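Below you'll find the structure, written out as structure tokens, and then a few comments.
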Amino acid sequence: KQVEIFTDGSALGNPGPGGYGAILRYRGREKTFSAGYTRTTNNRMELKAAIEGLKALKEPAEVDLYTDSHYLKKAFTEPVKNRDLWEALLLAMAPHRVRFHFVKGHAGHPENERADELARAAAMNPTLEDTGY
Amino acid sequence: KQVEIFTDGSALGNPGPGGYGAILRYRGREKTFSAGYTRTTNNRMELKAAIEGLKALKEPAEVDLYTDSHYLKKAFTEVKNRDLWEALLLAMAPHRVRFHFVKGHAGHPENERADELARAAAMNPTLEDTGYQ
Amino acid sequence: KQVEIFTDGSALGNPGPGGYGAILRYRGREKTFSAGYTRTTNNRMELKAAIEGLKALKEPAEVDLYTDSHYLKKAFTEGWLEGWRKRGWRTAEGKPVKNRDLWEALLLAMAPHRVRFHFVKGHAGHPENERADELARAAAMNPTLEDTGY
Amino acid sequence: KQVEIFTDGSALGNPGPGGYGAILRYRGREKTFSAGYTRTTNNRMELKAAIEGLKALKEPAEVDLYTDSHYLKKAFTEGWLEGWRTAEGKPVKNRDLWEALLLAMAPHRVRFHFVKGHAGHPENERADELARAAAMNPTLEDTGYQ
């Protein structure tokens, strides 16, 4: 029941189009998810990436989620902005035992480098609206 | 006998055309309800949404009602529109109703759908919210 | 480091105003307190009573907690806590288990201690339970707080 | 030159606040060390307890360290340290602390004694109490938490 999740999200503008990438790995198998949004922010995409990666896991699992998100790192290491997404994250984490790993970039983290690539590509041709922005 | 109800009400002005959307989810089954009014308010549609969602239940049930209404939250976590408050009390009476005041529509897919219904109904109002008292 | 804790929770509606009472008795020492909530449930007050009673402990202790809560009795005599965590706190239907906020708080409050529950079958022979019940019911008639997690 | 160290650590949640307790006794004199952390795990606190107990020594010494940690026992009996990538090329887990333990042990001749429980090990029961007390008032961040 050991699943790994690698997520990354970013916006090309501030605000501007954005996207997220999420990679799930279990027993040597991998699934990838990405989505682009027309108008959002760096913070919202970093949070959305983690939310969606977790939601992709249908059954309760022990999770190790790696992300280089400074927004999430600070939030977990220390009205509230983006409360809609924070609530969605708490709800997405609910069925699982999630251990967060806030990494230092992509050096030594190939899956995260790849999640970043998925996010950027999705941000280049976005169609979905970030309804909570 | 557990039922989930997702409600949302809104208005384009104060007053202005408005509408509500209510989605009921039972074991598998799903029912939706929506209606638009020529001249009403956000508060009144938020209340009407919960009322109609609950009135749709044909037998006693344990209910988890999810809504983002600040109007309702303040009232239940602690007169204008007496006709509707009266109707809400009567609509809740037969049931064990647990309100859930959500912070946003993300992670609350049904609430986003309910909002869509309410907004769509407001663009085509055919009913009179006589009570707009 | 032995402490006896007597707790009780009740509500006047489902949901409705409710309250809890907790009494802690250490060697000679005694602490009591209570609080009422405007909108809550019997189950939530029963759980809150145990939670607050335990939270009043300032250092690790060996605890005997006396309550007539059927909610806690079923959960602990059947080990629902471990059963729930194993299933990601979802019901047989896939929906979230109710009152997880309070169950989590209870687990946290019990963690530093060695807790032994005594699910009493009455208030006789345990005057403190009669007093805790009195406190909880009086608090239900005088709500001053919001049960946020509800 | 012989010193006895008794360590224990625990977390009140997974993750949750936690703490460690380490007791050092030499020919009688006794020193104790404890600290609480805001968010950590039981495994991490059991490891941190041994680390800090050893770091409490000021000079090379012969050490008999007693702990009921299943996490440490398994790691040492199966030669995990000597054996940093899992069988399936996955990051170890708490490698930051394993590295810390290796460094803390370096100056000393450490003999581990993995005990079953508290029964017959009063110093370990006291270390457990220290750890639990520290976890009730956590103020430190367990940064490596993984």
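Sequential numbering from 1, following the chain as shown.
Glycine is treated like the rest: Cβ placed from N, Cα and C.
What Swiss-Prot records for B:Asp8, B:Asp115 is Mg(2+) 2 binding site, and it gives experimental evidence as the kind of evidence. Among the sequence features in Swiss-Prot, the mutagenesis site B:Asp8 to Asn (Swiss-Prot position 10) is noted as follows: Loss of activity. Among the mutagenesis entries in Swiss-Prot is B:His105 to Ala (Swiss-Prot position 124), noted as: Reduces activity. Looking at Swiss-Prot, you'll find the mutagenesis B:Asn111 to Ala (Swiss-Prot position 130) noted as follows: Reduces activity. Record note (Swiss-Prot), mutagenesis B:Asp115 to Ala (Swiss-Prot position 134): Loss of activity. The unchanged residue is displayed. According to Swiss-Prot, the mutagenesis experiment B:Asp115 to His or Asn (Swiss-Prot position 134) carries the following note: Slight decrease of activity.
Note on proximity: of the mutagenesis positions B:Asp8, B:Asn111, B:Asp115, the one nearest B:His105 (mutagenesis position) is B:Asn111, by Cα distance.
Looking at B:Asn111 (mutagenesis position) and B:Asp8 (mutagenesis position), their Cα atoms lie 7 Å from each other.
Distance between Cα atoms for B:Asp115 (mutagenesis position) and B:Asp8 (mutagenesis position): 5 Å, as a whole number.
For chain A, the nearby mutagenesis positions by a Cβ gap under 8 A, listed in sequence order, are B:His105, drawn from B:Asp8, B:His105, B:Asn111. Flanking an unmodelled run of 18 residues, B:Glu78 and B:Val79 have Cα atoms spaced 15 Å apart.
One residue stands out among the mutagenesis positions B:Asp8, B:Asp115 for having the most other Cβ atoms within 10 Å of its Cβ: B:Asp8. Classification of B:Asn111 (mutagenesis position) by DSSP places it within a helix. Its own atom aside, the Cβ of B:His105 (mutagenesis position) has 22 Cβ atoms within 10 angstroms in the protein chains shown. Under the three-state DSSP scheme, B:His105 (mutagenesis position) falls in the coil class.
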